[PDB]
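These notes are about the structure you will find just below.
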Amino acid sequence: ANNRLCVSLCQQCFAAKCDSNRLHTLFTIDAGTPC
Amino acid sequence: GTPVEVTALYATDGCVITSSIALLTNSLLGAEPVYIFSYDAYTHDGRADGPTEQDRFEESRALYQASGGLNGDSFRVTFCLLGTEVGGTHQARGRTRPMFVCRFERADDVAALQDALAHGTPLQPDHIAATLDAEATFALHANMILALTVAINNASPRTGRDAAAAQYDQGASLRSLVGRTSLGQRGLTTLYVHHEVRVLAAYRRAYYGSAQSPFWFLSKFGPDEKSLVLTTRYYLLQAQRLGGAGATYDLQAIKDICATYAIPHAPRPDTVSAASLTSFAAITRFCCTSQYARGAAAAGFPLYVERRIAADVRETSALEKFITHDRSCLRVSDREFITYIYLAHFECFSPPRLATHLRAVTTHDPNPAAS
Amino acid sequence: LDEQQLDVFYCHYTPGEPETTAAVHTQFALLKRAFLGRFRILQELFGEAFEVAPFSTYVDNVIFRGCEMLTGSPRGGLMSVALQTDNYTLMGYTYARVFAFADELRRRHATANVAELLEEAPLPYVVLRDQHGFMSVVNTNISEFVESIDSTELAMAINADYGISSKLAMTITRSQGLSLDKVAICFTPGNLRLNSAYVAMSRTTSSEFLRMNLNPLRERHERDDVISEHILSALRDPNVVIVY
Amino acid sequence: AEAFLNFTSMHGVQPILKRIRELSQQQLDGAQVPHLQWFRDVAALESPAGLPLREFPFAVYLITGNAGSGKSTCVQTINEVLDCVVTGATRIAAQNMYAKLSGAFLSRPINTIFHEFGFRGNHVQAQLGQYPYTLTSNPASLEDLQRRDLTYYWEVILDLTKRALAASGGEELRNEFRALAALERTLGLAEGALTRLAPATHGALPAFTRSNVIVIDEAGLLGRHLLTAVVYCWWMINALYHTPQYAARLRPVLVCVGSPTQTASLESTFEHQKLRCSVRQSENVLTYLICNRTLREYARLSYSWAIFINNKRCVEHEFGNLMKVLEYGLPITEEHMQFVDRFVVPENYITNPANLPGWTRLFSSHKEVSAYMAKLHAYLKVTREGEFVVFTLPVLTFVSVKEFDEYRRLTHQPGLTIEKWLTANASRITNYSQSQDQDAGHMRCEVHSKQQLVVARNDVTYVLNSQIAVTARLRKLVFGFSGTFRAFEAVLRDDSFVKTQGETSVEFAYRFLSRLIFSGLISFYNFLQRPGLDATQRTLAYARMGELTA
DNA sequence: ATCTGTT
Ligand SMILES: Cc1nc(N(C)C(=O)Cc2ccc(-c3ccccn3)cc2)sc1S(N)(=O)=O
């Protein structure tokens, strides 16, 4: 975002139903507290 | 000289249709004073040679001499209301419809009309009743009488009574009814006396939207004084008569164009205020005595309208042609094509460019030669 | 409370029943003048504290107990029709009887059995307040269901409810003719299409008030580009008008 | 300001007006206008297998654009300059269009398109599509498509034709226009002088006998079989009354406004025996006009197309780029994927009723909405913060016993349970589509003899002091209250409240306001009871009010 | 997975 920092958590799964070879995003939080 | 022609938009507090009908039928039991809201004056051409822009400006400025009292001796006035005429074809559709016509020739009538047009006092029904023009007034309500008569008599015309002397022809009934009906004052008076409700309902449909309160006018054509006068007069009266290139524009465009007609100002002692919009007296007095309703300020608005429209179109057309030619013969992928389209359209018509263009076409003088 | 404790203007002025249009207009004008004058006097007396004073006036006597409204009778008051684009507030419910609604139900509906059964067992009415603050009572919602099988038509059922809705949750298909301010989307994997995401993400003017539970661009989805091809091919035609 | 936000949208609408005016004045030949015998022939048929091949002329003009691009000013100018008829596909669209048009200069009431060509209540429960049809022509001509569209919509078409032909006094020709023409011919007057005044003297004639330019707004939600019906209806009406425009050989011109990307139409059907509802997607009018080849060649769509671009509200860069990419079908890159990662949050975050107060939740089913509503209602009770109470109200349904018996006999299957049938038909008995998102309790039914009826009763839960919307046309009665002192004075100062109501109860509105004002006095001393108010100003007010009353 | 026309 505007001059901020973004930290996200991602996962990659090897099952046949999920996908594999693909990256998935779980949630995003802000990390701008300690400017 | 020659009779000066005037078109007057008129209004009254109450029910305008009922009062007008009572005036027409001579049943002096519902007549009320009439207030003239806006008007325009012109003289018959009499010469085919089209005068230049600087000739009609002078000729028109010679009319509203110095006090809104037109120069002349005998006047011919047409009183009208809102509504759209039917059966006519043109570039656009009309916005007003004539109601009746009067002629002012005597000294007393001329003085009364000048007083009404200058200060704003209402006209009493006596003058209108006395000066009415019967032959021309009733040439308008001629087909409506026939239509109403046919509709009323449309009960099944069997025309087959036969008997001894009742065997009138199939087409003889309508022919006789038409022959025995007078398309003048008498027929209208009888129809009003016997079938008042139906007549009023029928008349309220040919003049759709003719009954509005002062706040409606104030909200639509206001709230400024200059706009309230000039835009009303141009949009309602002169646009269709002159019939130039600005007769196919709506009200918002006209107000936008008027916003650039910047001319000197002079404050009035006082203004109009709310709580008085319950009648047309205050608004009429405010409008009639304004400084934009006479002189050189009111003789040079239409010319500016035409000039500004032409100036805008001149550049718009060329830019559009350039863009279209470039668009039609470009061989690139979809992403590049979209990029080019939006980039070109932004580069042509960005906000600052429009602001500069608008600042380049502002006038500070009604005289075309000193613009 | 002085001698004019109850606004003795009441004890000395008795505005009897109205009359023809002229009398009605004169009375209305006089009452407006009097009300404006008294309000001006009080406002000059106190001012801002008076400007936000609570106010409530009703044609009759009304009381409120919990979520119920108790009133004598709804006599007077101009009828009107409620629009679907206006915003209301749920005030409560009432058990007062209105003759106009019952007579209209008797008139329009030829089914006397339903009318009699409803008369034996009544239903409450809903009391709402609009934006400006005028208390209103709304009518009930009755619907008729007649089936058509083969070529025969039979009337089968009648339904009676209230017919009001709340803008706090909905589907994605419904919201294709609406505008919102804050949105929180919830996709479901397995049947995701790109057009649904496009329709759902464009209900708000800005991107500061948008949330979702998964990323639809990183997942698997279905695409169908047939209209877009025609639209793109129509932009290279010198005969199509383009307005910026 | 407001002057340079209309500069480019007011100089680019003139060519549209020129083209539409040119289109709406062309004249047909004498051997192409449908005759009144065609509809008489149709009215005497039993199955759509005997329909011959015929053509109904028409013309179109398209206005497609993005949502939020500003296509309404075009309709505003068209209404102000030309003479047309404005309609809508639904009720909300009609109300919005009327608001805009009346707020600009002036307008008449606006209705839907279904009310225009004669849609009645019963037609709402017909079975659409039962007879097979197969195209026979190599790239089919216009007559083939028209016959197919007429075959699909058979029940409504046949009922409308029968009703229109019978209701016109049997074999008696309508005399609304013929008598005036006969009188004009006898009197030897100018053509059209007396007939054109017919609408003024008769106030019940349909609007399709007044103009031949029809504007349809939000045409993306309409099925493709409704492009023919409308046309059909037009001709029929004008062949019955013998209107002035029918004698000049003119044809309808349809102006369709919409957006072909963010809009679709659905079609549903009911299968008996198993009692199952099946819903699918179909084609709308805009896609039919743009994609078909025969229609594209017939209507000459290349010379009758205007496109509005630009969006007036977007103030962000990346959001606009993403919207353009999604709209125009461009390839997807990693930059967009990285941008869209800022909005993701866990699902349990969204589904909690204690997070993000006041936000709207969009689901993809009628069960998730109900579950979330029940959760919220349960939470609003124990964890109360005040000014929020929950109550309940009853709703009920009555059945017909004799009609149920008849239906069971006709469909067979003697063994049937009222509960199962009512559960299966939950989506069709109701009036509005939000009946399935309500928080309702356990079902219960009973049988009332004597009247020979069956009544089902249920309860529904509501909150207090919440914003709601009315999904229907219900009459309401106003009975008091006006707000605060300033708001009440402001409302009474202006007469817009009077003008909003119809021009028949002005005296009623004045009397109601007078009664409220009369009851509005008193209680001033209750306000004066404010603690620490005054000592002598009270007597000053007493004297002033007494003097004013005198 | 799924909506809306009728006072
Ligand atoms: C410097 C600049 N500002 C530019 N604006 C204001 C715009 O695009 C404005 C806009 C235009 C259309 C859309 C849109 C939205 C949905 C679907 C299709 N279209 C969004 C926003 S464009 C350029 S640039 N870099 O091309 O010259």
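Throughout, chain D uses Swiss-Prot numbering, with the displayed residues spanning 33-582 in order.
Cβ coordinates come from backbone N, Cα and C, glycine included.
D:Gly97 (ATP binding site) falls within a strand segment according to DSSP. Marked as ATP binding site by Swiss-Prot on the basis of sequence analysis: D:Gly97, D:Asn98, D:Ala99, D:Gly100, D:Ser101, D:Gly102, D:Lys103, D:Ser104.
DSSP classifies D:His67 (variant position) as coil under the three-state reduction. For the naturally occurring variant D:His67 to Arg, Swiss-Prot gives the following note: In strain: Nonneuroinvasive mutant HF10.
A natural variant is reported in Swiss-Prot for this position, D:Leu205 to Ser, and the note states: In strain: Nonneuroinvasive mutant HF10. Its Cβ placed at the centre, D:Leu205 (variant position) has 13 other Cβ atoms within 10 Å.
The recorded positions near ligand 1, defined by a Cβ under 6 Å from one of its atoms, are D:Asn98, chosen from D:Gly97, D:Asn98, D:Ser101, D:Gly102, D:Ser104, D:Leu205. Contacts of D:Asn98 (ATP binding site) defined by a Cβ separation under 8 A and a same-chain sequence distance of 6+ are given as D:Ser291, D:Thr293, D:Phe340, D:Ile341, D:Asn343, D:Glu359, in order along the sequence. Look at D:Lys103 (ATP binding site): DSSP puts it in coil.
D:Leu205 (variant position) and D:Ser104 (ATP binding site) are 41 Å apart (CA-CA, integer value). Each residue in D:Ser291, D:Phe340, D:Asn343 lies on the same chain as D:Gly97, D:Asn98, D:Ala99, D:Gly100, D:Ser101, D:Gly102, D:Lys103, D:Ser104 and has a C-beta within 8 Å of the C-beta centroid of that ATP site, without being one of the site residues. Proximity to chain C, defined as a C-beta distance under 8 Å, is registered for none of the recorded positions D:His67, D:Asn98, D:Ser101, D:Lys103, D:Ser104. Just so you know, the Cβ of D:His67 (variant position) picks up 10 other Cβ atoms within 10 Å once every protein chain is counted. Less than 8 angstroms from the CB of D:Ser101 (ATP binding site) sit D:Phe340, D:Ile341, D:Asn342, D:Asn343, D:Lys344, each of them six or more residues away in the same chain. Residues within less than 8 Å, Cβ to Cβ, of D:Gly102 (ATP binding site) and separated from it by at least 6 positions along the same chain comprise D:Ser41, D:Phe340, D:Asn342, D:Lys344.
Burial estimate for the binding-site residues (D:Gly97, D:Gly100): highest at D:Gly97, by number of other CB atoms within 10 Å.
Of all the recorded positions in the record (D:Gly97, D:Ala99, D:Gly100, D:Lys103, D:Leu205), the one with the smallest CA separation from D:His67 (variant position) is D:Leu205.
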